[PDB]
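Take a look at the structure set out below.
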Protein chains: 4
Amino acid sequence: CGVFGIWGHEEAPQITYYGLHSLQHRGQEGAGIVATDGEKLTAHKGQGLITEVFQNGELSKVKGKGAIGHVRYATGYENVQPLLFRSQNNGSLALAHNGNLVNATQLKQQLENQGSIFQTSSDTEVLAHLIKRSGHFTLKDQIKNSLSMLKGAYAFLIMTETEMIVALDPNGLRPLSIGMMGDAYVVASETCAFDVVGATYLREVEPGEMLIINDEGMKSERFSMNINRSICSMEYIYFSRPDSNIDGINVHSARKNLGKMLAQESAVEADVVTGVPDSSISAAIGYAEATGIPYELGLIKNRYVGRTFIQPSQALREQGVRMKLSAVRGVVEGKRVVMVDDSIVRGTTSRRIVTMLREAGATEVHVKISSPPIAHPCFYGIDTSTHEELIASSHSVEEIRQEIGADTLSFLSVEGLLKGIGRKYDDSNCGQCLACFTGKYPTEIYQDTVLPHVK
Amino acid sequence: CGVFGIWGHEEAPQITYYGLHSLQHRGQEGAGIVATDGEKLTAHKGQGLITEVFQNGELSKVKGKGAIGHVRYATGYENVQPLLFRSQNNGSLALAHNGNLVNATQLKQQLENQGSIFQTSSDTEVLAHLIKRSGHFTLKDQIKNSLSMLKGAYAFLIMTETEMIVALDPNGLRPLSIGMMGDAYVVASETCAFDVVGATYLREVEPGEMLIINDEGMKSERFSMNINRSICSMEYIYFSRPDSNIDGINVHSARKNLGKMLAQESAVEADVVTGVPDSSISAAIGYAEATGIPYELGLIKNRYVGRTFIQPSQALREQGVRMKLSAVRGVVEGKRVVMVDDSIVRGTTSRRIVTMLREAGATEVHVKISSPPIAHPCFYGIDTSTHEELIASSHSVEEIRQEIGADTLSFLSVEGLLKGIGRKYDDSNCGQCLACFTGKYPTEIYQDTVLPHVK
Amino acid sequence: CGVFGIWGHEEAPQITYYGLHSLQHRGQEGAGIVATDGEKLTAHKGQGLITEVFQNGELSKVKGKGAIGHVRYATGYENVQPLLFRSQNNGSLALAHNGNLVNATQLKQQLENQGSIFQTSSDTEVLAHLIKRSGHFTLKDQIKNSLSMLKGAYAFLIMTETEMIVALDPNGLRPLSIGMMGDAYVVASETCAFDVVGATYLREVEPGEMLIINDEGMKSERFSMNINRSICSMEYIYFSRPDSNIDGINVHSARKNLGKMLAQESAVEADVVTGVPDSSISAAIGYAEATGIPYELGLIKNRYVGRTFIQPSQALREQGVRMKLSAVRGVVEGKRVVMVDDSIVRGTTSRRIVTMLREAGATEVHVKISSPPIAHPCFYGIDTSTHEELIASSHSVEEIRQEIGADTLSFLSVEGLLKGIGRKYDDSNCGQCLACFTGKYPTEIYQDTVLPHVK
Amino acid sequence: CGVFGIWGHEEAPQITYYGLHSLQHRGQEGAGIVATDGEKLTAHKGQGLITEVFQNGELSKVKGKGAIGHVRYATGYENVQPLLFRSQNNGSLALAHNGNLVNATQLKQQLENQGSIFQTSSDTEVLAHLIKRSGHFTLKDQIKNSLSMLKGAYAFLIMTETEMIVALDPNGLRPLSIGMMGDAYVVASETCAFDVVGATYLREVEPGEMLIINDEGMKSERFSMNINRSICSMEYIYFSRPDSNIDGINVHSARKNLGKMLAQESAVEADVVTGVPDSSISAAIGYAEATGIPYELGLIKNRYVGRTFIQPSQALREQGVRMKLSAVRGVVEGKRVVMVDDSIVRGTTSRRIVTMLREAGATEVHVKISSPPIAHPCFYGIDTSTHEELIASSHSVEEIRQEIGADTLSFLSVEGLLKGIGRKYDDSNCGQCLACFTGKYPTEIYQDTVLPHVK
Ligand SMILES: Nc1ncnc2c1ncn2[C@@H]1O[C@H](COP(=O)(O)OP(=O)(O)O)[C@@H](O)[C@H]1O
Ligand SMILES: Nc1ncnc2c1ncn2[C@@H]1O[C@H](COP(=O)(O)OP(=O)(O)O)[C@@H](O)[C@H]1O
Ligand SMILES: Nc1ncnc2c1ncn2[C@@H]1O[C@H](COP(=O)(O)OP(=O)(O)O)[C@@H](O)[C@H]1O
Ligand SMILES: Nc1ncnc2c1ncn2[C@@H]1O[C@H](COP(=O)(O)OP(=O)(O)O)[C@@H](O)[C@H]1O
Ligand SMILES: Nc1nc2c(ncn2[C@@H]2O[C@H](COP(=O)(O)O)[C@@H](O)[C@H]2O)c(=O)[nH]1
Ligand SMILES: Nc1nc2c(ncn2[C@@H]2O[C@H](COP(=O)(O)O)[C@@H](O)[C@H]2O)c(=O)[nH]1
Ligand SMILES: Nc1nc2c(ncn2[C@@H]2O[C@H](COP(=O)(O)O)[C@@H](O)[C@H]2O)c(=O)[nH]1
Ligand SMILES: Nc1nc2c(ncn2[C@@H]2O[C@H](COP(=O)(O)O)[C@@H](O)[C@H]2O)c(=O)[nH]1
Ligand code: SF4
Ligand code: SF4
Ligand SMILES: [Mg+2]
Ligand SMILES: [Mg+2]
Ligand SMILES: [Mg+2]
Ligand SMILES: [Mg+2]
C-alpha cells in the first residue's frame, strides 16, 4: 500500500492523484483521496486502479488545500482507504495506513468489549477507535496515546479540517518521507512520488516520530523515545520503485549493487545475463556489469496482461501458450544464460522461467537471486506477506535448484545483501529488518497475531 | 497494425486472441477476430484493446478451426478489422490488411465509377471490391489479379469458409512470417506472436508471394515475379517487439548493435547511459556496453498512463508535474548522462527528456539517436506515418541539438544503421526501405496519393 | 422501426434525439442520427436505446442543420441505421428505412451478380446500391428509378450534404407524416414525435410520393402514379403510440372505439373491465365505457423489467414469481372480469394473464380482443412480423379460448375493426392492410421472399 | 424506501430480488440483499436499480434461507442498505430501515459522546449502535430496549445467522405486512411484493409490535404498549403501488374513491377527464366514472426518460421540446378538460401540465387534486419529505390556481380524503397521519430534529 499527503496547495487533490499514481505499483485493489478546504472534507475513493476510480467518479468533485490518499494492495469498498469519519460536534477525521498491526486482534476485542462496532477489516479503523475512546483533550494527544498502544508496522496519514498528522512506527519498518512543494508539505511512502509531482526531498520521518502540519507549518513530537531501526529489506530488494531513494540510498543503484555482490559471491561462466522484467532488471544490469557478460533482454513481459486478460486453459499452457512472460530465443538460443531475479518465494516463477528459457534453446540456465532465501513469514504488511507456502522454508538451496531445474542456483548472503544496500547505521544488520530471511523479528509476535492476509 | 492468422486448430480463435495480444503494441484503437468452422464464419471485433473487446463481448461466441485477426493502430467501428463480407450464393470473405495502398484514392474512384459503394475508410475494402468486380473463375485468381493492381505496402490475411490466403507486397515492406503449431499454420506480422502461442518459426512470406492454406496444406504462388526487397527500417529501429526476429535477425540484438554502432561513431565522455523506456532500452544497453559507461535507469515510464489518465493542466506541467516519464535524480544527480533514444520525429520528447534530466541534476545531457534523422514522410502505414511536422526536415542536426537543449546530439549514419542491423542482402541498402531518412522511396508515389492519416 | 428527419434547424441533431426518443417504442435494438451542416455529414449511432447510445458517445459531436435518425427494432452495429456512405468525388448519402422489401433477396443477387458487395443485412443498403448503379444524371432521378424497382413496405429517409429526400411506398403501408417547426420541415413515422418536439402537423406523405427538401423548400414528385392505399392495421391496433394520429385519426381514440365496437359485438355480464398495460389500455377504457362496467387496474406491468432483468427460474415461476405483469387481487378478488387485449399472436400472454387473474381470485375471465384473429404472416416489417407460430392460424376461436383458459373469448370482426377505426376511403377495407387477418396481401409475395426476421 | 424479508426458503435471495423489484418504485438510488444459510451471512448491494446492482455483481454469490433486502430512495455506497455488521465472537447483524428517526441527531451525539464512530449517514446505524451499547443479555431484548429510545417512523428488518426480527414504530406510520410462502414468512413494505412472489397475505405488523422469526416459527412481543395509529396518508394518495392493499384497503380502489369523492365535492362541466401517468390514473378513472365524463389519455409519460436521459436545454423547452410528459391534442384539442392529479407539492408539474394542455388546444383546464393542500413538512421519510418549498404553505387555493393557470382548482377536503380511503378507525382521523396537510404531527418534533434530506 502507498500513502501520499500534501498540505498547503490549491490543487492538493490533483497532486495527490499524481503522487498516488506514481505509487500505483504498491497495489491496485483500490484507491482514494480525501481533501479539505478548511471547512468540509471531500472524498472520492473506489476499487481498482486510480484511473478506474477517477473518470469513473469525478476528481473535480474532490477539492481542497490538503489531502491524503491511499493506494491499496489486496489479497470490499468498506476497506478502501483513506477511511473518513464524521461527527456532529467534533468535525472529521480521515486516516490512511501502510503496514500491519501485529496486535490488532487483541485491540479489536478490547475495543469491542468496550462497545466499539467495526465496519471495515482495516487496522486503520482500530486507530480511529482508540483515538475516539481516548481520554485526552486534544487529538494530537489522543493520537500519541493511541499510537503507543499499537504493535507492528505502521505509517499513518491522518487529517481533519485543519491539520495533517503523520506518524511512523518506532522501527520505521515502512518508508515514509517528507518533501516540499514551495511552501507545501508532502509526505509519501516512496520518494518517486516527489520526482513525479515536482516535490523536493526534505527528509525521512523518524521512526517513532509524529508530525503535525497545518497552515502555520510543521511540528515534530515523539511518541516513542526508544526506537529500533529495522526498515523492510524487501522495499530495497523488490517492492519500491527504482527511482525511489529509501533513506537517501537509490533503489535502482542499490539493486544494481546487489547484482555486483552476487557477481562477487558466485560468479559462473556464461554467455548472456538476463533480468526478469520488471522485478530484477537493476540486479541483472549490475551482475552483467560486474562479470563482463553482456546484458540482454532474454525475457519479455507482456505489457497488457491486466486482470481483464483471459488465462490460457491449463491445456493450452501445456501446449506452450505463455501468459505474462516469455523467453526470447532470438537472444538465448544456443547461449548459456545467467538469469538474475530479485527473490524467490513460492519458487513457481523461477521454475517456469528456467523452463521457457530452455524451450528457447538456452544451453545452460544459472539462476542467481539478489536476496537470501525467504524462509519466514512477514507480519508487517499484506503487500509483503503471503498465504502461499515458502519453498525456502522447507527446501535447501540445492533442493530448490532441483525444483526450478536451474543448472546452478545462488542466493545473496545476508552480508552481501547488507553490504550491497550499503546502509550506514551501527548494528549487526544496518537498521534493516531481515525477518523473512533470518527468523529474527524486530518486534514481538503475539500468539493471537494473524498473518496480514488472514484479515 | 498487426495481423495474426492460424489454420487448423480447434481453438483457432483463442490462439488468435493470444497471438493478437502479443501484437497489441502495434496499435490499440481496435481489434477483431473472424473464425470459421468450415460452414459459417463467426466474428467479434470492437474498438479499444483486445481485452476491452473481449469479456466486453464474448470470445466464446467466436468459434472455429481457422481464424484471422487484426489489431488496429489509429490516429469508427466500421474500420475495425478484419472486414467480413457475406453473400447469398458465394459464401463469405474476411480480409485484414497491414500497410498502406499508395494508389487507394485512384482505385476508389474507378471502383466508385463502376458502381461500388464504400462503407469503411480502409484499404482492406478496396481489395474486397477488386476481388468481387474481377472476372476470374476462382478466388485465388481474383485475388492474384486484384493484388497486381495495388500499389504500396500490404500484408493481407484473407479467409473464407474453406481457406486462408496470405499475401505480401512485392517489396515486403511489412514483415510477415509463417509458423507451425503441430500441423497448424500460423501467420503473423511479428514472430513474437509465435513465441507467445507455442508456434515454431517456418519462414517469411516472400515479397510478391501468396499462400493458400486449407485442410490439405499450404501452397505458394507468385503474383509479381519481379520483386524489390525494401523492408521498413522502423520495424527494426522502433516498431517491432524486441523478442521478434525480423527475417531471422532479432530485434533486441539488432537494436543493441545499433547502440554499439552509435558508440563507434560518436563516443563521448560521460558517467551514465540511460535509455528511454521502452522505445530505446536495447540501444542504450548496447551503447553502454560498447563504451564501458554503466547502464542505468535514469528515466522511468509510468506503467499506468492509459487513455483514462487525466492530463495535467498545462499550468501544472509548468509546475513540474510529469505525465508518462520522469528522470531519476537518484541516479543522474551530478552525473553527465548519455541519453540514447531510438529516433526523433517531432523532437518534442527529446527536448522534454533533456529538460527533466537537467531538473534531476544531470550536469551534461548527450543525446544519441540510433537512427538517421527522419526528414521524409512515410506512405506505407498509418502506424509509421504522421501528421506532425518533422523537425529533421527543416533543422540541421544542430538546430535540433539546440532545440532539444542537448549538450551534444548524434544520429546514426545510414551505413551505421545498415551495418548495425546487419542485413546481408546484396544492394546498396540491404533490402531495407530508408525513405523517411533518404527521400528515396522504394515505390512510386502518385500525385493523388494521400498520407496514410488523411484517410 | 421509426424514422425522424428534420431540415432547417440549428439543433437538428438534438431535435432528432428528442423526436427519435418519442419513437423509442418502435424498437430498442439500436439507434442513430446523421446530421449535415451543408459541407460534412456527422453521425453517431449505436446498439441499445437512444440514451444508451448518447452520453455513451456524445451528442455534441454530431452537429448540423438537417438530420435523419432511425430507431431500430430487432429480433450487428453494421445494421444500425441510418446507413451512411461517403465517396471521393460525389459526396455523401445517408439512408434510413422503416418497412420491408418483399423482393430484397431477388435484388441482392442481381446486384451481387453485377458486382455489388453487401456489408449490412438491411434493405436500406439495397436502395443504396440501386441508386449508385443507376444510370441517371441526378440523385433525385436515381432514387425515383431505384424506388420503382422495390417491392414491399418502405418509408425512406435519405440525405446528403445539401438535401433531404423522403419517399413512401405506393401502398403507404407504414405511416409517414410531415410537420413544420417554423420554417423547418419535419418527417416522422408517427405524429407523436411532432407533439414532443414542438412540430405542427402538415400532412401525410402520399403513398408513392417523394419529397425533396432543401434550403429553398420542399418539392413533391411521384414515382408510382397508380397507388393502392393499404396502411398497416396493427399501427392502429397496437403498434403506434396512443398520442399519435394515423392519418388524422387519433390512435387512442381509435383503439377506444375498437373497445366500444367489442362491447357492441359481444357484450357479456361482468364486474370489472381491465386492460393490459400498456398494449390494451385504450381498448379497455372504451369497452368499459360502452358496457357501463367499471374500468379497473386489474393488471400491473412492472416498470423496470428491462433486458438487464434476471428472468425467474422456470421453477420459481411455477412457485408463482411473476415477471412483467401481475394481477391485482385487491381489485379482482371475487369479481368476474372482462380482460381486454389488443391482439393475440402466440396466445402465450393471454393464457398467462387468465391464469394470474384466477390466482388473484377472479371468478370469471372474459377475454375480449380488439382485433380479428391473427392467422397470416406479415411481410412488411421485422417489428410487425414474427418467427413465433400463430395460434389463430391452426386454432378456431373456440380452441384458442380453451388454450388460454378464458371463460369466453371474443375477437373483433373485420367490419368492427374497420368501423371502429373509422377510415373513410372508398373500398371494401378502407385503405388498410388486413393481410395477417384475411390472408389477402396488398402486394405480391414472391417465392424467394423471406420473412422479415429471416434476414 | 422499501424493505423485504423472507425466512425459510432455499432461494430466499432470489425471492428477495423479486420482492424488492416489485418495490423498486419506492426509490432507485440503491439496493441490497443480505442472506443467511445459518452459518455465514452473504451480501451484495450497490447504487442504482436492483438490476443495475445485479448482473453487475452476481446474485449467485448471495445465497441463503433467509434474507432481508432494502430499496433506497435518495435525494454514497456506505448508505446503501441493508447495513451488515460482523464481529469476532458475537456473529453478525444486518439491519434495514424504512422511515425516519425524528430524534436521530440527539442519539448520535449521545452515542458519539459514549465513543461510537459513525460511518454511514443512516438512521439504521443508530439502531445498530444502541443495540451494541445495550446492557441486556439477549439481542431480542437489546433491540426492544433500543427501539423504545427511537422517536419517529420506522419499519425495521433485522437479521443474524439464526433469526429475523421485524419491528414497527408504535404509530405504524409506514406500512409493514406479513405473508406466507408455504411455511416461509415474508415481510414487505407493500403487499404487491406478495402478489409478485407468490406470497399469501397474513396480516399487518402491529404498531409497536416486534416479530422474531426463526426456524421454529414466529413470535410476537410488544415494545410499546400504548400505540397511536397514524399511517402516512401519502402511502394511500400517491406513494404505494396500486395493486397494494394498505391494511386490507386496496390502493387502486382507494384512489379511485378519492376520485368519486372529488366528483361529489366539486363537480364541474367538462368534456374529458385525464389523469397524469402514473401518479393519478386511478383517481382520474374514479372521477370520470362518478361524473359520467369520459376517461381519456390526454397526457402521456415517456417510458424511457431515465437518469441517462439528456435534459433539453432550457431554450429548447421554450421552443416546445417536452421531457417526461406531453399533452395529447389528438384527444384534448377543442375539449374542456378535467385534469386529475394525486397531489400538489411545489406546484411546478401542474402548471406545466396546464400549459401543455392548452398548447394541445384544450379550451378549459380544470385541475382537481385528490389530496388536501400540502402545507406542512414531512418528518417521517426522505421519500415523503422534500427540500423544495411548498406552494400550499404560502398560497391560498385560489392563489395556486392562478399560479398553475388552471380554470378551476379543487383539493379534496380532509373529510373527503378520510371518507374516500374509507377509513374508519375510532378517532377523528381514522388512524392516518395528516401532518403535511393539517400541521398536527402524530409524534413530537424536537428542536434538534433535522428534515430527512438534511442528513
Ligand atoms: N514505472 C516503473 N518503472 C520501472 N520499474 C517499476 C515501475 N513501477 C514499478 N516498478 C518495479 O517493478 C518491479 C516489479 O515488477 P513486476 O514485473 O510487476 O513484478 P513481478 O514480475 O515480480 O510480479 C518492482 O520491483 C518495482 O521496482
Ligand atoms: N511487452 C513489451 N516488452 C518490452 N518492450 C515492448 C513490449 N511491447 C512493446 N515494446 C516496445 O516498446 C517500445 C515502445 O514503447 P513505448 O515506451 O510505448 O514507446 P514510446 O515511449 O516511444 O511511445 C517499442 O519500440 C517496442 O519494441
Ligand atoms: N410513452 C407511452 N405511453 C403510453 N403508451 C405507450 C408509450 N409508448 C408506447 N406505448 C404503448 O405501449 C403499448 C405496448 O406496451 P407494452 O406493454 O410494452 O406492450 P406489450 O405488453 O404487448 O409487450 C403499445 O401498444 C403503445 O401504444
Ligand atoms: N408498475 C406500476 N404500475 C402502475 N403504477 C405504478 C407502478 N409502480 C408504481 N406505480 C405508481 O406510479 C405512481 C407515480 O408514477 P410516476 O409517474 O413515476 O410519478 P410522478 O409522475 O408523480 O413522478 C405512484 O403513485 C404509484 O402508484
Ligand atoms: N519477495 C517478493 N517477491 C514478489 C512479491 N510479489 C511478486 N514477487 C516476485 O515474485 C518473485 C518470486 O515469485 P515466486 O518464487 O513466489 O513464484 C520475486 O522475484 C519477485 O519478482 C512479493 O510480495 N514479494
Ligand atoms: N519513429 C517513431 N517514433 C515513434 C512513433 N511513435 C512513438 N515514437 C517514439 O517517439 C520518439 C520521438 O518522439 P517525438 O520526437 O516525435 O516527440 C521516438 O523515440 C519513439 O520512441 C512512431 O510511430 N515512429
Ligand atoms: N400483434 C402484436 N402484438 C404484439 C407485438 N409485440 C408484442 N405484442 C403484444 O403481444 C400480445 C400477444 O402476445 P402473445 O399472444 O404472442 O403471447 C398483444 O396483445 C400485444 O400486446 C407485435 O409485434 N404484434
Ligand atoms: N406528494 C408527493 N408527490 C410526489 C412526490 N414525488 C413525486 N410526486 C408527484 O409530484 C406531483 C406534484 O409535483 P410538484 O407540484 O411538486 O411539481 C404529485 O402529483 C405527484 O404525482 C412525493 O414525494 N410526494
Ligand atoms: S519480514 Fe521481510 S518483507 Fe517483512 S518487513 Fe521484514 S524485510 Fe520486509
Ligand atoms: S399484414 Fe398485418 S401487421 Fe403486416 S402491414 Fe398488414 S396489417 Fe400490418
Ligand atoms: Mg523478480
Ligand atoms: Mg524512443
Ligand atoms: Mg396487448
Ligand atoms: Mg401525480
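Here chain C follows Swiss-Prot, giving residues 12-86, 91-470 in order.
Method on record in the header is X-ray crystallography, 2.8 Å.
Each residue, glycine too, has its Cβ placed from N, Cα and C.
Pulled from Swiss-Prot, these are the features on record:
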ACT_SITE  C:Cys12  active site, nucleophile
BINDING   C:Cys247, C:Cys393, C:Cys448, C:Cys451  [4Fe-4S] cluster binding site
BINDING   C:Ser294, C:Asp356, C:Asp357  Mg(2+) binding site
MUTAGEN   C:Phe394 to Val  Partial loss of activity
MUTAGEN   C:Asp442 to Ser  Partial loss of activity
MUTAGEN   C:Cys448 to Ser  Loss of activity
MUTAGEN   C:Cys451 to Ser  Loss of activity
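Taking C:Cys247, C:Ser294, C:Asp356, C:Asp357, C:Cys393 as the binding-site residues under consideration, the smallest Cα distance to C:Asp442 (mutagenesis position) is found for C:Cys247. Gap check: C:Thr86 and C:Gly91 flank 4 missing residues, and their CA atoms are separated by 11 Å.
Around the Cβ of C:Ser294 (Mg(2+) binding site), 20 further Cβ atoms fall within 10 Å across all displayed protein chains. In sequence order, C:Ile252, C:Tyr253, C:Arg270, C:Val291, C:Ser294, C:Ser295, C:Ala298, C:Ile384, C:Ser385, C:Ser386 are the residues near C:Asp357 (Mg(2+) binding site), counting only same-chain partners six or more apart with C-beta under 8 A.
Those residues of the chain, other than C:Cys247, C:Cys393, C:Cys448, C:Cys451, with a C-beta within 8 angstroms of the mean position of the [4Fe-4S] cluster site C-beta atoms are C:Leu188, C:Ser248, C:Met249, C:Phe394, C:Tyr395, C:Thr399, C:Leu449, C:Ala450.
In the three-state DSSP assignment, the secondary structure recorded for C:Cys247 ([4Fe-4S] cluster binding site) is strand.
Residues C:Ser294, C:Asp356, C:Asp357, taken from the binding-site residues C:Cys247, C:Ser294, C:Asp356, C:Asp357, are distinguished by a CB atom under 6 angstroms from ligand 13. Around C:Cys247 ([4Fe-4S] cluster binding site), the C-beta neighbours below 8 angstroms that are at least 6 residues distant in the chain are C:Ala168, C:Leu188, C:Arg189, C:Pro190, C:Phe254, C:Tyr395, C:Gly396, C:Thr399, C:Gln447, C:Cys448. Cβ-based neighbour count (10 Å, all protein chains) for C:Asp442 (mutagenesis position) stands at 10. Taking the mean position of the Cβ atoms of C:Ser294, C:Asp356, C:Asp357 as the Mg(2+) site, the remaining same-chain residues with a Cβ inside 8 Å of that point are C:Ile252, C:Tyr253, C:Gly290, C:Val291, C:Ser295, C:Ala298, C:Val355, C:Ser358, C:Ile384, C:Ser385. Of C:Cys12, C:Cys393, C:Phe394, C:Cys451, all annotated as recorded positions, the residue with the shortest Cα distance to C:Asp356 (Mg(2+) binding site) is C:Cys451. Looking only at the recorded positions C:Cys12, C:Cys393, C:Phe394, the one with its C-alpha closest to C:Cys451 (mutagenesis position) is C:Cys393. Counting every protein chain shown, the number of other Cβ atoms lying within 10 Å of the Cβ of C:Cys451 (mutagenesis position) is 28. According to DSSP, C:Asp356 (Mg(2+) binding site) sits within a strand segment. Taking Cβ-Cβ distances under 8 Å and a sequence separation of 6 or more, the neighbours of C:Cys12 (active site, nucleophile) in its chain are C:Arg37, C:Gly38, C:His81, C:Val82, C:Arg83, C:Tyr84, C:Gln96, C:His112, C:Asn113, C:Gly114, C:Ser204, C:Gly396, C:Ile397, C:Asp398.
Counting only residues at least six positions away in the same chain, the Cβ atoms of C:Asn115, C:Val117, C:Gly167, C:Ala168, C:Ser400, C:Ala450, C:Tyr456, C:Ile460, C:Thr464, C:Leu466, C:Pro467 sit under 8 Å from the Cβ of C:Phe394 (mutagenesis position). Just so you know, of the recorded positions C:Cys393, C:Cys448, the Cβ with the fewest other Cβ atoms around it within 10 Å is the one at C:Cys393. Among the recorded positions C:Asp356, C:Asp357, C:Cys451, the residues whose Cβ lies under 6 Å from any atom of ligand 7 are, in sequence order, C:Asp356, C:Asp357. DSSP assigns C:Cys448 (mutagenesis position) to a strand.
Secondary structure at C:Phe394 (mutagenesis position), taken from DSSP and collapsed to helix, strand or coil, is coil. Within 10 Å of the Cβ of C:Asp356 (Mg(2+) binding site) there are 23 other Cβ atoms, across all protein chains.
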